[PDB]
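K.L.:
Structure below; questions to follow.
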Amino acid sequence: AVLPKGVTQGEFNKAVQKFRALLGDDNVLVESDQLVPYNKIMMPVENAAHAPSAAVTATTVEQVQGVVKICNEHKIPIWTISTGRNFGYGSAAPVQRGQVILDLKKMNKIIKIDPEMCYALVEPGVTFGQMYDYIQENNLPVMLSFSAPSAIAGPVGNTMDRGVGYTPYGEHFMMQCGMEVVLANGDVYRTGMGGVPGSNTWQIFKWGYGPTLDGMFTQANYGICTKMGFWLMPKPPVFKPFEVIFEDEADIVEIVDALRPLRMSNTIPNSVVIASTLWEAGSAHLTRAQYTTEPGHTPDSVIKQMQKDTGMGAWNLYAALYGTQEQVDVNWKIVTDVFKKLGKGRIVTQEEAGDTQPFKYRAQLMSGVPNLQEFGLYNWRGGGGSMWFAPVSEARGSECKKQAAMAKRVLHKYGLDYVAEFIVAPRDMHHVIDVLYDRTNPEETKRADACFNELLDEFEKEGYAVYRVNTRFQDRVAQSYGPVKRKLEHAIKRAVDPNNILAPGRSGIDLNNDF
Amino acid sequence: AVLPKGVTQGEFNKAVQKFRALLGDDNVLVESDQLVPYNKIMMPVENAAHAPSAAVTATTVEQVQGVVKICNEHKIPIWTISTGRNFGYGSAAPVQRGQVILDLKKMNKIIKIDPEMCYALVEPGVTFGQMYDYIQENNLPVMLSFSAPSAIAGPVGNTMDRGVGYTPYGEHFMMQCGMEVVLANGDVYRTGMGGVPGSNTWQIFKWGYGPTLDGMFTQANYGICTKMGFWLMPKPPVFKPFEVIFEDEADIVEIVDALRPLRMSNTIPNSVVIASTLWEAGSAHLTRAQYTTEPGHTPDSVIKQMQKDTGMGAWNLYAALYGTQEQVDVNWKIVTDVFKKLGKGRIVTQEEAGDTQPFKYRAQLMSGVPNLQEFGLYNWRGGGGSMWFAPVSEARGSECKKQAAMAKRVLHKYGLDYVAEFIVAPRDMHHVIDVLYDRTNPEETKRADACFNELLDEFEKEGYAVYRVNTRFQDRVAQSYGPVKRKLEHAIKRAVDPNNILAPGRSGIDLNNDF
Amino acid sequence: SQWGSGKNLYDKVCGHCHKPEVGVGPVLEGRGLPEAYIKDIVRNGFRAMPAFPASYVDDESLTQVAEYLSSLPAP
Amino acid sequence: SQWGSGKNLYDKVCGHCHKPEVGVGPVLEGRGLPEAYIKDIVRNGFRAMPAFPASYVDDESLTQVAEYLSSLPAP
Ligand SMILES: *Cc1cc2c(cc1C)nc1c(=O)[nH]c(=O)nc-1n2C[C@H](O)[C@H](O)[C@H](O)COP(=O)(O)OP(=O)(O)OC[C@H]1O[C@@H](n2cnc3c(N)ncnc32)[C@H](O)[C@@H]1O
Ligand SMILES: *Cc1cc2c(cc1C)nc1c(=O)[nH]c(=O)nc-1n2C[C@H](O)[C@H](O)[C@H](O)COP(=O)(O)OP(=O)(O)OC[C@H]1O[C@@H](n2cnc3c(N)ncnc32)[C@H](O)[C@@H]1O
Ligand code: HEM
Ligand code: HEM
Ligand SMILES: [Cl-]
Ligand SMILES: [Cl-]
């Protein structure tokens, strides 16, 4: 008995009949059992708060255009998902209870993969697993970049939320080129060179002419992406993954400051990772229950012990070199020299780490080989509770240390652990913190909800904001960036979606707001 | 006696009085002699077609806010310029006759240059010459990237038009991070992390949260940029510029196909250039009059002769390596191996080239050292006539050859020369063609205007469009990208500038249009 | 078929977490798990395990993977 | 002063085109060019040469560069 906000059963019924006429009964889901899989969430709130009123699956641009026409006629708000694996950010459920889910998972054609110009053009339902298989079967000399969910996640969905990967092409939005969206009025708009008839540069040159709008659509509700292109890294002759293990929490300062110049000069070209002890442990499949059942956060003494028994450090750095054997050798000398001069850090090579975890899954992610090893993080405490708190930071040692201490303090206040890693770009850090809790425990769930709120508050007080967040907090995070920004975002919303049918609430953009 | 379109002398007078009250008499220019310098254009049309009605100079954000308030009150259209050196694209003159020029040249503070995080935050009037001096005086270990006008041009203005440079940071918009704009309603909007109170990551992380809008403002008239941040390349230990000279026009195919992999793998990291014989000649300061006064285009026999007498080739490639001596050596071996295997191309090193031109100015541009050597292009035929015809192309040999032949055919039809170069990215080419003519010659000027029109038509027929264009053709080029795009652009325009006061006509965006 | 076979669905999706050598999820091979249970867990999701809509993994593929897994020897 | 001195304006702007070793524009050093002519050329621009608004190069700076150039020996 879930209906869209402000939509009567009568109007909803008319829209459903039209969706059926347009898409066919098998593509219109209104029964509770058909909707339950879309409702699965890891956020500290009951399923009902994000329950969809229905879901429709489209496979063509024309069907998507038909859907928005019906949505405008009956004021039906729709929440678009591609592969829908947005775990820790709301998964496949709508931002507001009652929205109809426009599920594009079946619109899964790989339109093109050019092995010479090195790019791909795909539909929303395409998964990285699907692309990996296609590239291997066809022996194409290119590689992918992807989030840990890799195999089951997809490039369109991940890029629309500006997700990240672990190869030199890890800044996904940065490597995206060309996008097609169906606007609320049904128009099909192509960014960049896509609007030029007969164009062959849609996946070649990003900007096009006049305002370049790809960014305006990411993390927004101004259109429905139906095609997206992106650049692919040519497969290099040599790939050399490596790890550097540090023993003290305080080393993060010197680690980051020594790493920055290496990233800045591109000597280490990929999005490096500096994983804390508990992230390392969770990724290696150790669970808290194996070391303690004491209430509250995991005692620093249990962590120091874990390090002692496993060899994991307070910080575990994973990076890689790419190129010809000669380029790799020259760069390896530079890297090893930096760490030797630092006087800290145990370097671990592939020959040494061998087939062990977590080195293996790290090396695979850094080379575009899919695996879901990191889902071990959800077994640290289990119960299905997980929210990503991901503040942005300068890639400066002191900043990273300050944020770690702040987060740790707030997490402990609520009986939770500091489970984190710094995803390193030349100048910035995606400081990723997995707020893990047992969602089957009501009391702990309330603590996780309050904890997330406090992390946002405390970080904002120090001038820090997150780059992406789950649906329960998208309005709260929008507040972090100021009223002028929100006002402009609502003016654009009014202009491209006067009826407020496209995922109202996405990033705090909703015409029902007083902006 | 120039007035803004649709603005009466009475309303213009009220606005001027308010501009005077706000900015001071010395900052409001209405006399013909004060305006003539802004009217200097290289487009094939009389000055009157782009004559401004006035110019106002602001030095603060508050003054810019005051200017838009007055503009909204009296419906005064304003054309914003920063350093105004947009030669070949309309220079400092407004896109439509009668607009008031908002000249931000005096708003020239270098707000910040961080030598560790390697970035700069500047105001519109800041020039690259100013920044170069600052960097050298303070011995900062960073380098700049800039268009050939370098010393007199500036990062804000160049980036607002998505211009390019010749170092690994040559894709200026790509390296831009954080932007501040005054919206038509007077609101001051900061992109990315700028809206977060107490934020220190405005020039650190590009996207921010929610829609990322920097692109929306570039090549657009949705706001007035008052501050812009961008990343700076750390000064490497070794810089190795080099050139490869090719003898035949047809070599462009093998040149581009051999080069692509090197750019794609980043072995050659900078925006390489492949200059045609006449571009090379003009940059080396040779003039057509030195070889012939025969009417029409410069005869292929005169060009083959020029090559014979100077050593210049049909194609002259300039590139560079950066890093430690070891990195440079490893990559130099790879590059020289590629060309030796190609069996074509004479490699010229800095030691051989010496202090000779054009090698010297190329080496300087590729290392962020300013010079205006390339303005020799305007002496090829002289007379002040020059328009950039810059189609985008796949960095594929066959495509580049096809475009060169198409351009040459149209240019020759009108008695003009193929003076061009390919600015090489890993996958795209900014195919830059300087349409040079004697603007003091009425007949030749008419031919140049017809020629540019035909170049756009002919390239459009093959699915090619330009990435940027002079003010006389901005509406024509907007047509190349289709009606859906233009409609979306006008909806956004209506939403952020209901009174149509911000540079109407920029990129074909004008509320007077039927879109 | 959406996945062609139960073995292919297992290799491309389920196995990335459930294969013995991975250990993210419990071993399902040769466990005699009923088809009804597999469909239930997949459609509803289960604590740390995500749910998959029919658009991602349809009923027929679930029938196939259930039979495939049951046919394997217990690791 | 906007440029401090005529020599600095010449070094930072005009010279990038006019210095003998560059050759983009004609030699101006020691040519006895009148200040009135220099201001006219700079304000109006001249064929291949761009124009410069007073916001970029003010009258005082033009007076200084005129005097500076006239004081130099002819190359
Ligand atoms: C559980 C987990 C998750 C995870 C991770 C590690 C673990 C153990 N590591 C991540 C990482 O390295 N990098 C990263 O970016 N994310 C990481 N995650 C979180 C997540 O699971 C992935 O990000 C996943 O790739 C996101 O899921 P998916 O790729 O399937 O994308 P989606 O759910 O379909 O879309 C995400 C959001 O984008 C907007 N959306 C999607 N489609 C559209 C279209 N077509 N048009 C407009 N907007 C669209 C929605 O807001 C959607 O929710
Ligand atoms: C003559 C010449 C020109 C040239 C070149 C070689 C020669 C011999 N080589 C170029 C190159 O290598 N790369 C490139 O990008 N351009 C090249 N050019 C053309 C040009 O001269 C330069 O691009 C120059 O850098 C552009 O001039 P400038 O940098 O001074 O920028 P501008 O005129 O101030 O602004 C350009 C346009 O942007 C918009 N505008 C400017 N400021 C604002 C603000 N503050 N807010 C909103 N929009 C703004 C206007 O449309 C403006 O006209
Ligand atoms: C692939 C579509 C798939 C199937 C099928 C599947 C089944 C499944 C079952 C039947 C269980 C319960 C097992 C039991 O009772 O012993 C179960 C449990 C978990 N799963 Fe699963 N699963 C499939 C896929 C995946 C994927 C892709 C992942 C990893 C992201 C995953 C993970 C898990 C986890 C963790 C559990 C344990 C949950 C708990 O006990 O808390 N599954 N799965
Ligand atoms: C710097 C503000 C500056 C001054 C001063 C200046 C002066 C100047 C004069 C007086 C002439 C005419 C000389 C004569 O008649 O013999 C002249 C001519 C040209 N200039 Fe100039 N100039 C200044 C700056 C610049 C700059 C920065 C450039 C290069 C972009 C430049 C170029 C030229 C050119 C070319 C000419 C000759 C034009 C023609 O005959 O077509 N000037 N300048
Ligand atoms: Cl979630
Ligand atoms: Cl011009």
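All residue numbers given for chain D refer to Swiss-Prot; the residues shown span 35-109 in order.
Header says: X-ray crystallography, 1.9 Å.
In case you wondered, yes, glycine gets a Cβ from its N, Cα and C as well.
According to Swiss-Prot, the feature heme c binding site maps to D:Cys48, D:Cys51, D:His52, D:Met83. Here Swiss-Prot notes a natural variant, D:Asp74 to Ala, with the remark: In strain: NCIMB 9866.
Could you give the neighbours, burial and distances for every feature on this list?
P.N.:
DSSP assigns D:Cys51 (heme c binding site) to a helical segment in the three-state reduction. Around D:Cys51 (heme c binding site), the C-beta neighbours below 8 angstroms that are at least 6 residues distant in the chain are D:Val58, D:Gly59, D:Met83.
Here the Cβ of D:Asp74 (variant position) has 13 other Cβ atoms within 10 Å, regardless of which shown protein chain they belong to.
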K.L.:
Using Cα coordinates, what distance in whole Å links D:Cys48 (heme c binding site) and D:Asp74 (variant position)?
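P.N.:
About 14 Å separate the Cα atoms of these two residues.
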K.L.:
Output, ordered by sequence, the same-chain residues six or more apart from D:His52 (heme c binding site) with a CB under 8 Å from its CB, or 'none'.
P.N.:
D:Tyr44, D:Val58, D:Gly59, D:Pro60, D:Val61, D:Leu62, D:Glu63
K.L.:
Scan D:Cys48, D:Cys51, D:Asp74, D:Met83 for recorded positions whose C-beta lands under 6 Å from an atom of ligand 4 and note them, or write none.
P.N.:
D:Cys48, D:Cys51, D:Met83
K.L.:
Among the recorded positions (D:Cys48, D:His52, D:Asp74), which are close to chain B, meaning C-beta separation under 8 angstroms?
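P.N.:
Checking chain B against the recorded positions, no residue falls within range (Cβ-Cβ under 8 Å).
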K.L.:
Taking the Cβ of D:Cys48 (heme c binding site) as the centre, count every other Cβ atom within 10 Å, in any protein chain shown.
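P.N.:
Step by step: centre on the Cβ of D:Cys48 (heme c binding site), count other Cβ atoms within 10 Å, giving 22.
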